[PDB]
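A short worksheet on the structure shown next.
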Amino acid sequence: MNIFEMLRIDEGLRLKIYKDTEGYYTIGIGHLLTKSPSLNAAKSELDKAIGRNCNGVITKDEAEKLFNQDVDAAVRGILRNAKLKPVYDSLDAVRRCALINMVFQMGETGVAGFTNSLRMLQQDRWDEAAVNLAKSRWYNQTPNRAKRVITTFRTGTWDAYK
């Protein structure tokens with residue numbers, strides 16, 4: 001298992017514009033297009049992202065490309081984030097993927113607010129962090145995914161992903 005595989009499992013893959021769990025326009029492998037209600041805005045952002053007139057549809061390769069960019073950007077985001085980097089540096093390989101996953105899903109900023117959990121993670125307090133992590137809107141709104149991520153942080157294994 002690796003980050004791509006994991007995320008691929010958590011985000012699914014769709015070649016047509018779709019609405020995510022929060023109702024926002026997305027495509028590919030969880031690639032957010034816009035928070036705007038306008039499908040036109042979305043089509044626009046999509047064409048700008050891809051570099052051609054897609055008319056709401058893309059190819060698999062195109063999707064994978066955005067995906068690569070997105071994972072790369074999150075890693076980097078992390079590495080540049082003063083609150084996040086240290087955490088990431090203290091974690092083992094598996095747990096690193098769990099952190100990237102969150103960041104991909106919610107943004108560096110959002111993640112950066114999990115102050116208490118992060119601290120616990122830093123200190124290797126697995127179960128404590130897991131409990132704290134579950135006390136969140138995140139958990140309450142997308143429980144299955146959250147559970148997967150949580151478990152991963154909890155155990156340092158890929159069991160939740162089989």
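So this one's X-ray crystallography, 1.9 Å, going by the header.
Each residue, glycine too, has its Cβ placed from N, Cα and C.
These come from Swiss-Prot:
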type     : residues                           : note
MUTAGEN  : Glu11 to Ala, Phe, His, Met or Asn : Complete loss of enzymatic activity
MUTAGEN  : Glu11 to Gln                       : Complete loss of activity
MUTAGEN  : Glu11 to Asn                       : Loss of 84% of enzymatic activity
ACT_SITE : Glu11                              : active site, proton donor/acceptor
MUTAGEN  : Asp20 to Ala, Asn, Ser or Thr      : Complete loss of enzymatic activity
MUTAGEN  : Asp20 to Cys                       : Nearly no effet on specific enzymatic activity
ACT_SITE : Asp20                              : active site, proton donor/acceptor
MUTAGEN  : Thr26 to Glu                       : Complete loss of activity at neutral pH; covalently bound substrate
MUTAGEN  : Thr26 to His                       : Facilitates transglycosylation more effectively than hydrolysis; covalently bound substrate
MUTAGEN  : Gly30 to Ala                       : Almost complete loss of enzymatic activity
BINDING  : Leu32, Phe104, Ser117, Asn132      : substrate binding site
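Swiss-Prot feature annotations superimposed on the structure.
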residue: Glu11; record: mutagenesis position; CB count, 10 Å: 20
residue: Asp20; record: mutagenesis position; CB count, 10 Å: 16
residue: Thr26; record: mutagenesis position; CB count, 10 Å: 22
residue: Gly30; record: mutagenesis position; CB count, 10 Å: 19
residue: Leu32; record: substrate binding site; CB count, 10 Å: 18
residue: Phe104; record: substrate binding site; CB count, 10 Å: 27
residue: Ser117; record: substrate binding site; CB count, 10 Å: 24
residue: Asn132; record: substrate binding site; CB count, 10 Å: 19
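The binding-site residues near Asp20 (mutagenesis position), taking a 10 angstroms Cα-Cα threshold over the set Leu32, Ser117, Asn132, are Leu32. Rounded to the nearest whole angstrom, the C-alpha distance between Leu32 (substrate binding site) and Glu11 (mutagenesis position) is 11. Across the residues annotated as binding substrate (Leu32, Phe104, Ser117, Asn132), the two Cα atoms farthest apart lie 27 Å from each other. Between the C-alpha atoms of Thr26 (mutagenesis position) and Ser117 (substrate binding site), the distance comes to 28 Å.
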